[PDB]
Amino acid sequence: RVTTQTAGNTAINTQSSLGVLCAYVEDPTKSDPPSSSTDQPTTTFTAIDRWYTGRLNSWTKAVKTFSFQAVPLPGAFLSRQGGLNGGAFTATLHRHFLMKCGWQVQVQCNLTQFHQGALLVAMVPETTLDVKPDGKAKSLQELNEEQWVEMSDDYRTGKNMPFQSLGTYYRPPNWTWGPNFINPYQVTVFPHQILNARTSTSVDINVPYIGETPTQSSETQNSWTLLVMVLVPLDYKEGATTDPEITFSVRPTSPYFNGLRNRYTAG
Amino acid sequence: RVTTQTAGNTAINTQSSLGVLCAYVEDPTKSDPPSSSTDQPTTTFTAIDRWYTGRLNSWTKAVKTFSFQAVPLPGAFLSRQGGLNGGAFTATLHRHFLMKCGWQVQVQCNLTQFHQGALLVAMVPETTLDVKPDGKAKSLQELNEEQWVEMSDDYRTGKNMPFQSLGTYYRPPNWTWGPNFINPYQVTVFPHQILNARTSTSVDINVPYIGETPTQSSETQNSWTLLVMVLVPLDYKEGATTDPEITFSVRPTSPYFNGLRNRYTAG
Amino acid sequence: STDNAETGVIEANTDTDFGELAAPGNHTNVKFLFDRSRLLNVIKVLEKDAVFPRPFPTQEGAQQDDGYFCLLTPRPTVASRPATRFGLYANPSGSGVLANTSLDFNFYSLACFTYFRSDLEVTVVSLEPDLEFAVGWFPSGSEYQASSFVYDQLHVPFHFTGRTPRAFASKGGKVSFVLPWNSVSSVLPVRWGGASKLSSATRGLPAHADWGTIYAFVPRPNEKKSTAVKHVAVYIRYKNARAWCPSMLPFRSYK
Amino acid sequence: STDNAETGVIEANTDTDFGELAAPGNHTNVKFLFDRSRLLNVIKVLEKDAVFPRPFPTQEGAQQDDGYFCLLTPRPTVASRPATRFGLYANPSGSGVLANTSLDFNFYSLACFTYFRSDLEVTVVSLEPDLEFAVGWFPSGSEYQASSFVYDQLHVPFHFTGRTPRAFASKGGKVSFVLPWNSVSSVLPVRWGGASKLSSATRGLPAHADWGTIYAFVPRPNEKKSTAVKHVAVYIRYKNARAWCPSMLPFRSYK
Amino acid sequence: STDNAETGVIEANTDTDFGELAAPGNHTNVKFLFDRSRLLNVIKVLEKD
Amino acid sequence: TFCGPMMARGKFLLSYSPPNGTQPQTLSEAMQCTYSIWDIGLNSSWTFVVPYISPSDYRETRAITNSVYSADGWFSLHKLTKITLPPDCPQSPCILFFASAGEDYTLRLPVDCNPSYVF
């Protein structure tokens, strides 16, 4: 129940731990270079072979059941959400066109035996929760006022994902469904672990690379999304402790890069 | 007399070439990690294993004998002198404390058979010409008005290098000499090649790493300095051609890095 | 029995607690389940060269021919173009033009994974009595050829001829054939989260996730146009289907 | 003969053009040439505990003891501190305090390389007749201990005792001993271009390029101070010297 | 790393956490350090019993 | 080493920043440099080894000019989370610092002493 994993010049300690979930296949680390390009790729090195850390919003009694927060990957690095700063990894990302890598994350909390509640964390693949229904990514300032996302029938039905306006030529239909609904009762299908307040403090997962092509564009890919949801609302005796905090750590594995160029710019 | 050297994703061509000067030792590429530190170092990779290019001032008849220009290395990368932009190399440099690497450069000119003159290029080690006598590096704006540095008795005697003011307690001595004089007649001692207007167009040198310690600070080292000086003043028949141009290319070799940290900042 | 489900990976009949190990007696196999026909969409029948719909947004007063053509994909579509939000016109009479829409109810009732791939087998069935027609199809990323040529003072639409397959069925007949997986993408994303363009893109809208396009026309010259409309039905099948990762299932209301 | 000196690497007697191959007859060896004594500097002799000079800049009205102590290095020095610009007071009487300076003329007359390293062998010679004295030295990066203690109401400076070597010479005698290369830097940079600090540094000023420091004092209590000054001479030698890369030589005027 | 210093006897470079095992390069030896002269006291000189 | 109520919890972060133009302050800066995470649990003690990196084989022992040959950066301690004090345990735990030499330490040149302790 006491173990530590060392990588690069940084290490992480776990006073309690059940193990590491290996997701679909054994030994996710193994991988091979892509096949949709010829130019020689860039591989791992010590500067990027290390962990990174960030912060999330606090947990308060007011939160109700099924509320959730999401952190897209690797878009979190680009957006600098939650104070996460990729440094060398971000710098290398901004100077390439094609990328392919795995992921390996861990989440920790500071629950004590004098609290009751439960948390569920899972790696939902190929989802879009960060974007507003309007069709624009949620800004860091907007993400603060609302600490947790409120579950609703719209999200359950997937009726409010981004779409394209038809135009004056047509008449406006009645939107009722979409292929990106969210089903709270079935989230356990994806790899996950229950962060109960009486059994452990840290959870961790290992996932391989997936995608409908051997490599994906490095400026828009959103294959894996980290999701945290509340099952049992928090409750404790008054005057004991107030509003625990949350943190998480990330680390890429066996990445590849292709298509060198200058720094990315838009317009 | 026709050869091309390929490195990374970039290549260079030479319509004329005598060879490559190997400087002090054969096979300068060979090297070993330093010994004044323990943390694992960062080594070469494709992103930085490539060439870089820049520009110099033009050559005009008004220039007289022995005038010169200098380009410190690697300080040129940091200062962005002459439009040189290190990109990945600069980004990695700004995020490390210790560095060790060789160098390999080439200089080209567009002289035609209808011109007379000569140029001399050499890699002077451990020199300070960029700094103003006041004790401040020459700015890019200041480097434009004066295209070429005028040789003078002060520079010949090394009487105007940076120094420390004694203070009101003492009396001001008469400065007359210093250990960083410049002797034009003996510059050929360092590795060099004569860029005559009737024999060739491109010259190149290969140098290993030197220094009074196994590794040097990455923010102040000035081991090697590129120097270009005029021996025979340019002259040509009026109306034929005006003021040729100059260019150069750089490439590091077998670098090492140590001491990771955030981006360098001063104050 | 003793267990720890918080860890996720739980162990695994009545022989463990009290057993019974009922002998086996493979109807759920992925390859077997998805091999059966199902309706996809109903489309009109052309009688002359048509003008393909313009990309969205379509401004008012734009001349085109809508209601024909149809994609080959289970994902929701609108106006014969890929779409994300499925919709329908349950409201009474209104204004403007009504956009045809489609979706594979049966496929999405059990679409419990993310990535999919299989061969497609198409067939066509007529609706009106004693109707004569033909079909045409082109791959993904191609375009429909417009305009017409004159033969003995008869305007024959260009789509009569082409390098792509054509099918002629006898009076009151039926058509069928099998096409190959031809899209550039390696596999079909049931649900996606990327973007197809560097700028001005729409999140979660795939580019070339389909099998092709289909249309129907009558083998007659343009000089014999009629008035009454005609309709056609379409069915599809899947061959050697495969799935690649778990997913969720549609939500059922508790009303 | 045929050659191409523009390439730099030229080929290589009279046997080639017209020969003569005069037989050999190693006085230029680096190890041999640099093994001989030469004067370095002349310093006063202490008669009590002194106050070491403060780092530059020194403001007006600062109390200290100047003119004593001396570094062990060929590079130019001022006020017993490392320096870059060599200078001298050729002007007539002025004001303020005159700063002692030193340099190794003979070493720099043939200093045709960049990096150097060797062992140092020091000796001391008196000037005034029948003078009694002693010497003290400490490594690079250390400090000189000040203050004094009382023994039978006599103030004895602390420098009488220490872990560093001391030398006592008889009346009208001489001193000599050999010290080891002890600086942190691997080799001595004859000419340098780096900086020693991240900020507020001076370009081209090395930090610890020396062998140590030396001073002279009389074995008497502080209660017997005199008036007339005394002087001492210093010589140095190099053992097993080595050089590591070519360089230039001092310029000679054409006047 | 894991340890318990309350017990007193703690275990024992960078090879343990992140290593570097810099080679040796005995100036602290007891026998060697204490062999050098140092002043002790200053006394008068007698001229009679 | 930690000294406080048994039933408390928390998490700390340790950092080591080589020399720079300005001492890092924020946790975001600290995270990029070498670091590790300490978790309160059954064992209340932790050892942090400072790597030795320098441009010269040896280093000076006392600093006067703060040159690169003496100074070697800074060390800092940051509270990653908020410490949860269990009920009836009053407040404000304490931390004890223990320092020593590594297994590959070494000293070279003797020098004189300072008798200041006698006054």
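Numbering of chain B is taken from Swiss-Prot, so the residues present carry the numbers 163-429, in order.
Any Cβ shown, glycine's included, is placed from N, Cα and C.
Swiss-Prot annotations:
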- B:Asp316 to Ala: 90% loss of viral replication (MUTAGEN)
- B:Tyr331 to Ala: Complete loss of viral replication; when associated with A-332 and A-333 (MUTAGEN)
- B:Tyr332 to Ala: Complete loss of viral replication; when associated with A-331 and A-333 (MUTAGEN)
- B:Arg333 to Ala: Complete loss of viral replication; when associated with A-331 and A-332 (MUTAGEN)
- B:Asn336 to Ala: Complete loss of viral replication; when associated with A-337 (MUTAGEN)
- B:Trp337 to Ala: Complete loss of viral replication; when associated with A-336 (MUTAGEN)
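In the three-state DSSP classification, B:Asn336 (mutagenesis position) falls within a strand. Listed mutagenesis positions: B:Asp316, B:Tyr331, B:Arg333, B:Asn336. Those with a CB under 8 Å from a CB in chain D, in sequence order: B:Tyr331, B:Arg333, B:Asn336. Long-range C-beta contacts of B:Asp316 (mutagenesis position), restricted to its own chain and to partners at least six residues apart, with a cutoff below 8 Å, comprise B:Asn322. Under the three-state DSSP scheme, B:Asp316 (mutagenesis position) falls in the helix class.
Neighbours of B:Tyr331 (mutagenesis position), defined as other CB atoms within 10 A of its CB across all chains, total 20.
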